[PDB]
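Encoded as structure tokens, the structure appears first; notes follow it.
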Amino acid sequence: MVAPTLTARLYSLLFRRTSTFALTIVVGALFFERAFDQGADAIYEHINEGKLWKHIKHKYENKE
Amino acid sequence: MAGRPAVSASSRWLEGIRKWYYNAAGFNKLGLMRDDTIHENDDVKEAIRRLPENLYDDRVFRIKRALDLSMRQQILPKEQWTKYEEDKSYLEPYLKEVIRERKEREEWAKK
Amino acid sequence: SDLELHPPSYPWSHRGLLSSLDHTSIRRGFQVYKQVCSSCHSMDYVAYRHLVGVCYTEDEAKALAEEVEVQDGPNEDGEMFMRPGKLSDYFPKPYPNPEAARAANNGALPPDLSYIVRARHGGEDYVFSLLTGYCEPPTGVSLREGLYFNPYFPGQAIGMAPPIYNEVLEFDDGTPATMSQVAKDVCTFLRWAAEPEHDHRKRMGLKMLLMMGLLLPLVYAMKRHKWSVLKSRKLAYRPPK
Amino acid sequence: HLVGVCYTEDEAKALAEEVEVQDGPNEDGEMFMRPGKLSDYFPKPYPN
Amino acid sequence: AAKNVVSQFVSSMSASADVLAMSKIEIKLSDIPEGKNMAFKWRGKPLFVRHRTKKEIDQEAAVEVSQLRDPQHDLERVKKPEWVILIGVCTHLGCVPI
Amino acid sequence: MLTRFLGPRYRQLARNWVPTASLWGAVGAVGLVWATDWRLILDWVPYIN
Amino acid sequence: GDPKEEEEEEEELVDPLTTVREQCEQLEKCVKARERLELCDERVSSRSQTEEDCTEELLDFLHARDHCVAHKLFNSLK
Amino acid sequence: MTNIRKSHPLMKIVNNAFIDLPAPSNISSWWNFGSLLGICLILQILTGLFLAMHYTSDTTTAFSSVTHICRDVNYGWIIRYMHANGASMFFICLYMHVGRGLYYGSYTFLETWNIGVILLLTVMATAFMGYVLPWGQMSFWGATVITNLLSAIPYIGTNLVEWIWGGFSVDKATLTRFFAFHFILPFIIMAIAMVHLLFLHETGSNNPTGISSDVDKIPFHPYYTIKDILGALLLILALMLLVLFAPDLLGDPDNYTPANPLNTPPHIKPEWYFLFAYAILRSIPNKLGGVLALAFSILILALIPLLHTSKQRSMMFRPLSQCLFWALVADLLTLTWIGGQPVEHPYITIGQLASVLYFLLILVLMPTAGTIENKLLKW
Amino acid sequence: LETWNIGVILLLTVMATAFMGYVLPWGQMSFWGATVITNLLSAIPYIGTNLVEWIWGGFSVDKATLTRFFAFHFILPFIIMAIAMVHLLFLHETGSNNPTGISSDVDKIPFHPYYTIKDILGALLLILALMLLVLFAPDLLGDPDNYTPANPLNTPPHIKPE
Amino acid sequence: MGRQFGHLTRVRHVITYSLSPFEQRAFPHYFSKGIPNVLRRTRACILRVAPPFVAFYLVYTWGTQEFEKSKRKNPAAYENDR
Ligand code: HEC
Ligand code: HEM
Ligand code: HEM
Ligand code: HEM
């Protein structure tokens, strides 16, 4: 957090004005929530590989 | 409580247990005298109002710094603790008079 | 006998904090219910539509539902009439009233299997041990007619003929229908029939841990930052003379 | 309900017992007929 | 976190999946003859079964297209002019007809 | 009761407010009896018998 | 009724569970308890009348064996 | 900061108690339970209201409606379990709120403390009728034994029990009354809680030191709102850990079978937060003595402020009383352990000894502890 | 302005409570009175049917709606008490009004001995009027059609709210 | 509520210094002195906290042990014999 650092541009560009502070909170929530679900779900499938319905659904509905 | 200094001790003398309890109480570790921790009722509060300015102002800072110590959950260094022998009652003379005044006032409404 | 035996803690595919149910076992677990349990055990809280997306497809479950006839209320002439079941229909009740159930058996009333996993101490571990725990009564114990010895059952005398044996049914996928294997599938099914939310329970649990594992250090930072003013605060007493 | 309004307790018991009612699962698990009681509602001419 | 928990509570008052199971129903056609109708339950509102006959289909096309509030033909509203199923509710507020 | 300490001034205070406290309990007694028609009590009044 | 098969097919089929019963059939915990089970059986059967049984001794033997059985049972299933 | 703020005769000044209220700086973490209790209260109302939109009080369709909530309602399974496990968090937070007052001498606020006991009684009453709502062989029988305790009262015991029951025993009449009563009582708690704060803002908080904190007060808004928010998350983390990883860890398994008045559960017991009260009642063979001791133990809180002896106020500098305080907490845990166990020979002796110690400590040992230290401090 | 605006909020809350409580008896006026009024929300563009079903808990008024109304009918009156306390809080700061309309600060009187006994008399006139309906014409205002059980297949001869 | 900053108490001859929250580290010497602090705090209370709860475990480890012994049958088969 020093002379030419990422956070210095991060504060001035966005956090300097409270109006743009809320924008990154709502826009950041959009991109965080989309990545977090896919990120957290993909772990669940790895823990339960070959367990849930979607891992054995291909065995039916004319696919097998 | 912990093992008494002598060997283990059940109840030896009287000053030894009082000295042992003073360090056990732990208000000296915060830089507070005994009368800086008393309960402030309608009696003690008046007896505080009669304190001299030098003594009352000293009490304020001792309480003020103790709350700072309690806020950080810290204690004063080993050399800044209130020595048991050096502890003196700066409020007992003022409490006693309010005790005397209140007892006289109460018994005057009884007789 | 009137004595208690602690069920063993059988490892399960869903015993972990994040482990989910094995839906292959659920499909085999239902086959035990529709062939063995359903003869004299009821499940009146699970529908044929619940199996969709869990162990059977929509077309598979519709075929299962239509395989059993059920009642469809009053006719145009105000009379009862049979009809093939639908997805919305609950599992068929073997008997109309508990009095009939006590008459079918030797007085014992078969408990509902919808919550029997969560309505018994030990969960599926006790049920699995109860199904496979049958043994010859020890010397000195006399059992009346219609009573069988099962140590895992409280009282050690249960009104249950052994319901599971080797090759009692045939599994669709071809797994051997052994005494222990069949009990494992129905125990897996009986858990799903009791806690259908089991998979989503852990799915949101993992999301919480990742979500809260990140916010808790962050929220702590805001607390420390706001309180850093008072933590680093020096007091000086400078009275006159 | 007719007790104390238009019929006595003995009169209403006779009226109720005059009509058979179906209630109570038999220990064998089947419905059975019985004379009505005071607590029974007026008979329904049709089931549905 | 706030959006998810709020949506979970909002979603509770919406579907109640046991209600969604009875969204689609099945009913015979030979029970009722041509012209008459039958009323039963579908989606909580009464619906009727009607069988158009030969001397009523022609009159349907007699009405001009530009004669109502919304221009709609008669040959596209049904997959086959032989049969018709309608919900017996008023299009304004949802009241059954006679 | 109705006093603070045990003294002649409070003893006079207690005695002076006994007749009012004497008849105040009647409201607690009769009023409660009136509220739920205490039979054992309603069986002694002549007009309400 | 419980451990029987339909038989006549191949090798008449076998169960993983009955084999694992032999696992804690040699473990020290479940051989000592079996020794106690025999003593109760010999004592109770010898007496012409006695209002006592061997449920406690049997349960102790079962408790030791079943816990050891649960350790290495599910690996032979599925 | 924008203007002179003008105005002011509105409800904002009432909110100065949440922003500009003076508060001690050294307020420890044992104090978020005040705000946590408010979080718990509005959480029960939020989840309870949505539960009441699918729950039907008739016995023929009471238990089946609870199953319909979890099995059919979208996301209806979680709401039921944050409600069931929230009451566990409510009483977890409730017992530390009482414990802090015991340790830090907060009962010297006589007005606030007395209203606090009233708040405690209201929640324990509210949580009792909620347990009867699912109607699950623990609801029916748990309510059977507790309500039948009122039959020990003379000349009203039989009359009021039927009046409470709405009949001759717990039945549909009792179930409908409980659901209606369970709906209104939490809104009474909100009103009393506002009254509870009204008697506290006159005198402020109670620093763990126990001395007056008027010399070191700090604004509430920038320091304790962010401290309570962190405390709220630790509550959500703890509550959600039960709901999403062990929803039935605290509840008894027998509650999942429909209530049957002809069948008795193998062990009949209330929820874990009433277990300590059950142990005290079961410790006396007499029936009238047991109900009185059950009520006295709960109502002994109002007698605590009249038992203060020490010239100090908080237990911070009272090592002799500290040893007794954790003996009482340990004994209260022994009472909880005893309550969940059947009445046999190892527990009758332990149960009677723990109960006789529970009253002996507070009534005798604690007041004697304060007197002893007064001699040791020359005052 | 503050008190009056809170007054409108108080008015809206009661009409919501009264409408929701009328559906509780479920008597062919409850089912059908709620049917016509609730279906009005379907006229809202692009969100009408989305919230109509979300109010209904289904495709039409049914048991799902009935349970929700009873729970909602229980909670809302306790909200009204809180708002009414706020309603007074915005009035006592600015005093009351008089039929004259001029400031009455020159002729204020204590409330306790003069208006408490005036409100008690006013309360009795309310109890007399309410009890007159209850004991002498209980169904004078309510529609007779509400005494037949709700039937979604049959419509009442005339549909109308209270 | 009749009490706010300005009339709380009379404080005289006390000077305080403080830093801006942005000019100081939020987590300064966390494990350098916080960990040695918690050891100091725990010792100051382990002689008043642990013994009361250590006794409860002793009750637990004995009250439960005796309960199983009661359920266990005892060899009292004499006086009946064969
Ligand atoms: C012969 C008819 C019949 C069969 C087949 C049957 N049950 Fe039962 N079940 C009963 C009866 C009768 C009882 C009650 C026994 C008692 O209470 O003594 C019972 C009780 C139970 C219990 C309750 C045990 C307890 O401690 O409460 C469980 C669990 C159970 N059955 C599971 C099953 C499973 C799983 C199957 C399929 C393998 C099955 N049953 C098949 C008749 C049957
Ligand atoms: C301080 C407030 C409250 C407390 C402590 C409380 C406590 C409880 C408890 C312990 C249960 C038992 C649940 C179980 O064991 O399965 C319960 C059930 C229930 N409560 Fe409450 N409750 C509170 C407020 C409310 C409110 C305000 C409502 C409705 C507006 C409500 C509605 C219900 C319902 C419908 C049930 C039965 C459904 C179920 O048990 O899941 N509760 N409550
Ligand atoms: C739903 C129930 C309750 C709620 C919402 C509630 C709320 C609160 C809150 C928010 C505070 C101030 C926070 C704080 O000072 O830490 C407080 C203070 C207090 N409450 Fe309660 N409380 C409840 C029940 C109780 C109970 C059961 C007691 C039992 C003694 C109690 C006694 C006290 C006391 C003594 C204080 C003084 C706090 C101080 O010393 O500064 N309250 N209450
Ligand atoms: C349950 C609903 C309501 C309650 C309990 C309530 C209560 C009260 C009370 C007790 C007063 C003072 C009495 C008086 O000055 O005569 C008052 C004043 C007032 N209320 Fe309401 N009110 C309610 C609804 C409304 C509504 C629907 C309006 C619509 C405009 C309203 C607007 C006002 C106004 C303008 C005053 C001024 C009184 C004055 O000028 O002296 N309130 N309210």
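How was it done? The header gives electron microscopy, 3.0 Å.
Each Cβ is built from the backbone N, Cα and C atoms, and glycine gets one as well.
Spatially close to H:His182 (heme b b562 binding site) yet at least six residues away along the chain are H:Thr126, H:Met129, H:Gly130, H:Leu133, judged by Cβ distances under 8 angstroms. If you look up Swiss-Prot, you'll see H:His83, H:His182 marked as heme b b562 binding site, on the strength of experimental evidence.
Sequence annotations record features per position, and here Swiss-Prot assigns heme b b566 binding site to H:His97, H:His196 based on experimental evidence. Classification of H:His97 (heme b b566 binding site) by DSSP places it within a helix. The Cβ of H:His97 (heme b b566 binding site) has 19 other Cβ atoms within 10 Å, all protein chains considered.
Annotated ubiquinone binding site per Swiss-Prot: H:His201, in sequence order. Under the three-state DSSP scheme, H:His201 (ubiquinone binding site) falls in the coil class.
Here Swiss-Prot notes a natural variant, H:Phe90 to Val, with the remark: In strain: 65, 66 and D. Sequence-distant neighbours of H:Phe90 (variant position) (same chain, 6+ residues apart, CB-CB distance under 8 A): H:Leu37, H:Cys40, H:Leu41, H:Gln44, H:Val123, H:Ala127.
A gap of 17 Å separates the Cα atoms of H:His201 (ubiquinone binding site) and H:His97 (heme b b566 binding site). Just so you know, of the binding-site residues H:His83, H:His196, H:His201, the Cβ with the fewest other Cβ atoms around it within 10 Å is the one at H:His201.
Using a cut-off of under 8 A between C-beta atoms, the binding-site residues H:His83, H:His182, H:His201 that neighbour chain J are H:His201.
Checking the recorded positions H:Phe90, H:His196, H:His201 against ligand 2, the ones with a C-beta less than 6 Å from an atom of that molecule are H:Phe90. Of the recorded residues, H:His97 (heme b b566 binding site) and H:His83 (heme b b562 binding site) place their C-alpha atoms 20 Å from one another. Mapped onto three states, the DSSP output places H:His182 (heme b b562 binding site) in helix.
When the recorded positions H:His83, H:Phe90, H:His97, H:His182, H:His196, H:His201 are checked against ligand 3, H:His97, H:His196 have a Cβ within less than 6 Å of one of its atoms. Rounded to a whole number, the C-alpha distance linking H:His196 (heme b b566 binding site) with H:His83 (heme b b562 binding site) is 24 angstrom.
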